[PDB]
Amino acid sequence: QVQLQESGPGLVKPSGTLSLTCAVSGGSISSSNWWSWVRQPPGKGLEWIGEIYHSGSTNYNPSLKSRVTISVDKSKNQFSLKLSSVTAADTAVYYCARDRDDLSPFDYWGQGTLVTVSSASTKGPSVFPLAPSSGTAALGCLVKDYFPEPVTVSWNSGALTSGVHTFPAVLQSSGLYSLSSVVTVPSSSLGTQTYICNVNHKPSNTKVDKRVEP
Amino acid sequence: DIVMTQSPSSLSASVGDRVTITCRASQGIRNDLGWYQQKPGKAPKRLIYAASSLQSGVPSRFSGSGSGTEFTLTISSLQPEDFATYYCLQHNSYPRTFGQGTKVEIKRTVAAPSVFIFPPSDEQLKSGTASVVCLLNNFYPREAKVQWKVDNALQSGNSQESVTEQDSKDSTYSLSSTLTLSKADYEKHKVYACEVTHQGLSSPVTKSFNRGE
Amino acid sequence: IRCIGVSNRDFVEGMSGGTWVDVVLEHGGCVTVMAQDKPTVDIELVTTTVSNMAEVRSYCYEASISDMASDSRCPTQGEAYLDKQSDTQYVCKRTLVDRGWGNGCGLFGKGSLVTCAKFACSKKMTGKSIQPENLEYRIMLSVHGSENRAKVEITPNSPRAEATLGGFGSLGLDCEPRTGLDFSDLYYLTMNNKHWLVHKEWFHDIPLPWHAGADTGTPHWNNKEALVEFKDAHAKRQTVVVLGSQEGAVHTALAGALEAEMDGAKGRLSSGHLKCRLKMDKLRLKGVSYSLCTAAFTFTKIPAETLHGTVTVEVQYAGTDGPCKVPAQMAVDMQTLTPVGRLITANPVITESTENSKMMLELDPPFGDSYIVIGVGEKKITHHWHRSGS
Amino acid sequence: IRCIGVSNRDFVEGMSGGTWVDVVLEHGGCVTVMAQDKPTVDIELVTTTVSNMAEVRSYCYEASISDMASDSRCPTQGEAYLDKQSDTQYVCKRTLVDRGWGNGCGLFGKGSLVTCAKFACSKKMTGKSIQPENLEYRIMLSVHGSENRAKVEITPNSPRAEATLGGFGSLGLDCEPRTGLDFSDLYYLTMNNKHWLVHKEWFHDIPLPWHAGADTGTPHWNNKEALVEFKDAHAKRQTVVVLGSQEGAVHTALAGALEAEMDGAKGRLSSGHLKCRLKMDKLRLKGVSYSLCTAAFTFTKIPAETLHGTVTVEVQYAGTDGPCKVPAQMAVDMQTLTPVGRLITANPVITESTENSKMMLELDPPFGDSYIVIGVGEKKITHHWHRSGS
């Protein structure tokens, strides 16, 4: 049926304004459906932000109704969220969602985009190889010193999907995130197979393909 | 505003077990309650709708019951793919409100880690920092002890750990430990070791290297 | 050959060698017309049909509600208010409720309370208009036995039609489509693939939420309250709950209404009635007094009695001298062979020049004993027949 | 302090220094008991509840059908038959239909016709039994003003309960759970999360398809015909169509039945009635004729009139000589200060030894003008009050 994708800056100045857009495909946004914004601070639970019908009619969470505005653009088939006067309490993963037509709760969700609230600026990552060294072998990539989160990392343009572990990023004293992505392969294949990791950091618009060799 | 309280907060159960998650509402919601499954990294997916109604594309081992103020999500036969964190949502009264969520983990036969170790790359050394990486692959349970040893000097306060989320097929966890040193202090030493203690190990496993080899 | 099995069968006799005869055509019924020196004919009203029907009004009969909000005011503190009160996606209700120190007010009396809830219609029924421009009666004509069959279309805007019948010439129809059934006090209601003709006032009086016409985007539902009951008003809130689906209720309320069906986009009715004038001057027996059939017939079936006392027979003919005039009569005395009773299938004819052709005859026996006689001379067939009247 | 805002409030006066007083406890109502040399008390029937209810019978009110098959027989050729005729997943109907040469039979008469169709229930309602072993009345007791509040559980199998009230001692309850409401002629019916108490015979007479108890695998539906109508019998087939959902119909048929609600697995009723005997020998004013409060009070609110003519006041006290006996009365003449009217909240007491504590009093003013007086001597408070009776 329908697919939802969020987009917006992943970084917002304290007291600044968060702006996000949800692009709907596969179906019109003018169907008999309510469209919601939901959010989730990392490692915490879900909080319903707000709601709009294609007539423009809105319903906002009272805890934050004074700061949200939600709107619709039938022209581009999407809808938007403005959240003003942000604090660190607005740091969260944001989802756009749809209700079904029997008013039933969220029947479709977007991928979710992380938005951080910080006076720090964004920094692109550096990628380093984690080479294998003379049954099964292990290797990886070190994605170091970036901000804000996240980074995504695939292998061989997505074609190595198995035995892969991308660890959650840790925060360092530098206030920069570091992360490692890892994979186990046959040892026998080490010399007879090219292994590249594709590191993606959207706030910095960074894209790095790194070859991991013995 | 109606408060939704889930119990328990977290829960460890073996494959095949019967798992019961409870949800309570501060006011009457009738049966306008939904259950959602949130796998890590992904958006939550609707499991159930009007307190009872099993949704399409969802195995029949999930079931919902209750009304008024007391509700229950039962998963009849636990599965590895059921490792997740489950939410209840009331939509009887504006504003709709979620429960704190209930994390469901899995118990399995215990398995030992595959330990690996990675020296700094010369490429990274070029920029004045050295990251040594120890890796513990596919083990259970979560508890593990990684100690760093530079020339047999027990290291502390200069490393960081990270753990993967529970695998949804083999129910395992994986761990990364990163020792960070200034390039200078990295050259000042020669033997870099990583010692791993796990209940699945009959004795600590040490993986190590000597600089430039 | 048609009409024989039909329960609702009329028999209309002509007049002299007269031009016209009047008939009443009902649905699922048949009229057998007989005139002297005329081939017997069968008229049947097969299908009444209505195309291009315009949606007059829709009624919601199943809905759901969620996300209710309430506003309450203390005594002497005004009228309660919500933004959604005038929002067309919501259904609301104002009421009064007891207030005092116990629930936030500084004085003991009635307070204003409004409750609104999102409203969504699950299922609806639709009433469409019926204009005589799209009404169309289908009539089938079949010679009594044997392009000996025609189908004509009588409309209120063309109640006159002519139908040719091969070597029998042609028949003419002048019908009164006005006195058929009154469709200016009727709507075509559809509800979950069930279809009725209902009366306009009754349809307008239906106390369900409604909208006119089915426009795009979002239908604006009037009278949403009709599917939603408010209960148990507390100081700060009020419980809202949908009634059930009112489908079965409507169906019950339609127990004795004209039932219709759908076909593509076109409605098909079965409450048939049609006055008609049959013009029969251009109708003719195949105009040749043929030679009588010389060879011998045989019964392919034992002669059977129709619901109306008449008798159907079917014979196989062994001659190649076709086309030839079938010798068929009934007789009590097998010596004088005095013709008794008559033939519904008047002046039967073998038209095929190949042997072993089949022919059906419908005879109208007298009461008591009699003999069905078919053939000439020695090889002629006889069959004993009793008609006990009832 | 409770009961003040309650519309259904009774006032029961004690007798001498007598042991007992009889009360009638209704749902959403409250009883204020006053006895001389007793602290005034409040009794409230809060919730009637029923757990562990047993499914007696379920009725299907929405179904669907598909995959119909028919068998027809010629006249004199027996009874029509299908395998699925006795298959519990099917609903059938036998009838007669006109047959003749036109549709395969060699003789004109009634033929046997059976039509079966797969049957599936979409939605059902369930009637459960109510046994007094799982019935449970929840009663709340609250001292009139101030562990001064208790909640007790009266069951038909334990109609006697005692409740302690801190320094006020204890009260005793002997209720008649029999004369409460009759549940031997009642079922707990649930239908799409709506709940009623209905009469047994009415429930049994409900003409919908039914099964007893909700056993596993496949429920066997009796009387499927009730949700399915057969129409327009042709020679070889017959059209089957479901009625609508009979949900709204049932809801309409339940317009005036006792409405209940659900909570977890436990039913919660609101048709409360309970005769009770209040034992008050062990009940006591905090047994100390305290010193009168010396410091000065102030009104935290303007005194308000309850629905019952009485007046609630709330005062803040500025002394630390607590616990102390509150000086409170009403007077017409401010010279003699003759006590008029009375106190619902009898012998009020400041129990907190910290200044700026709050206290609610409920007074019962005389008609016409009067003065609410609270305090001692110079700093005592007065407040003008008129009681126009109605």
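Residue numbering for chain D follows Swiss-Prot, covering 291-436, 452-695 in order.
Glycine too: its Cβ is placed from the backbone N, Cα and C atoms.
In the three-state DSSP reading, D:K328 (mutagenesis position) counts as coil. What Swiss-Prot says about the mutagenesis result for D:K328 to R is this: Complete loss of binding to host HAVCR1.
D:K571 (mutagenesis position) falls within a strand segment according to DSSP. Of all the Cβ atoms in the protein chains shown, 18 others lie within 10 Å of the Cβ of D:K571 (mutagenesis position). For the published mutagenesis D:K571 to R, Swiss-Prot gives the following note: Reduced ubiquitination of Envelope protein E.
Unmodelled segment: 15 residues between D:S436 and D:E452, spanning 10 Å (Cα to Cα, whole number).
Over all protein chains present, the Cβ of D:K328 (mutagenesis position) has 22 other Cβ atoms lying within 10 Å. On a Cα basis, D:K571 (mutagenesis position) lies 37 Å away from D:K328 (mutagenesis position).
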